[PDB]
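*Asks:* One structure coming up, written as structure tokens, with questions to follow.
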Amino acid sequence: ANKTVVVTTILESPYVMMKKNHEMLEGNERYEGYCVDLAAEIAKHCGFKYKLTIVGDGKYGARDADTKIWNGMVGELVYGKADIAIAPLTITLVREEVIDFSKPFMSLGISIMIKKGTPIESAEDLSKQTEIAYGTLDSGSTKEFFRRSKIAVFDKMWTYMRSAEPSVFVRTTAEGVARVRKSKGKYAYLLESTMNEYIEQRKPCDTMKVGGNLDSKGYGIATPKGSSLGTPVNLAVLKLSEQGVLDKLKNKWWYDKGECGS
Ligand SMILES: CC(C)S(=O)(=O)NC[C@H](C)c1ccc(-c2ccc([C@@H](C)CNS(=O)(=O)C(C)C)cc2)cc1
Ligand SMILES: C=C(C)[C@H]1CN[C@H](C(=O)O)[C@H]1CC(=O)O
């Protein structure tokens, strides 16, 4: 018999956040956000009951080089702790080797966030100077993009980033944004275009996404290999795409209540 599906997700705005009064609420109603709405829609279309759970270690999915153990949401799928991950989980080769990804439900690319007024318009711009420091998260797909790259500009940027003092890496999105804002234009934060756009729409409206994206990829819903859930989840993403629901949800959580005008 079918079971209540365990959905692993993560606290990251505007994808998932706890409602302000979550202590007096229970279960799935404790949370709100893009991925909460998406989870609800996927569950509706696939006809399953589910329980939203926040990933234990608060990570996305990387494999320890020594222990070979997978962490984060990917880890929870791999080790049978959860049935599906619904989050801004970037589709990458190393992850798709061990879990199944649906077709992407949101597009994004690595992008540059600057404090307004920063004389930077592209990654090449960053790569040609040191006055304005720049960095990525200390773990995740962006950092890996830089570590792995064979492209000259990106390789130059990685070389700079790994040796820059003090460390140009940050541990959370909030930290990157905060560093940008506090640095009077002396720090630029490399982050997924989706988060960049989100933050750009929030007071005090002092950040800006600049330039084209450095790459082009997507977020996908993840399930363990051979899961019975994989096919219907994928078909559900397809259907929600074609009926305009994904566009509607992104507008809902990104732009509808934007605080920085039009
Ligand atoms: C990791 C990469 C291989 S990738 O991200 O999968 N594709 C690379 C290529 C540049 C690319 C990157 C992103 C997208 C893209 C296009 C659309 C979407 C959403 C809106 C819908 N995805 S869908 O499968 O086309 C749809 C019919 C449900 C999400 C991602 C399409 C192609
Ligand atoms: C927010 C985090 C740490 C996640 C979100 N997507 C990327 C991932 O799935 O690895 C990470 C962001 C990044 O690497 O810039």
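Indices start at 1 and increase along the chain as displayed.
Determined via X-ray crystallography, 1.9 Å.
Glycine too: its Cβ is placed from the backbone N, Cα and C atoms.
Okay, these came from Swiss-Prot:
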type	residues	note
BINDING	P88, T90, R95, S141, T142, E192	L-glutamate binding site
MUTAGEN	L93 to Y (Swiss-Prot position 504)	Promotes dimerization. Strongly reduced desensitization
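Help me understand the surroundings of these features in the structure.
*Replies:* Look at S141 (L-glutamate binding site): DSSP puts it in a helix. For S141 (L-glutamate binding site), the Cβ neighbour count at a 10 Å cut-off comes to 23, with all displayed protein chains included.
Secondary structure from DSSP puts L93 (mutagenesis position) in a helix.
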*Asks:* Neighbour count, 10 Å Cβ-Cβ cut-off, for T142 (L-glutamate binding site): what number do you get?
*Replies:* 20
*Asks:* Taking only the Cα atoms, work out how far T142 (L-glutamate binding site) lies from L93 (mutagenesis position), in Å, as a whole number.
*Replies:* 13
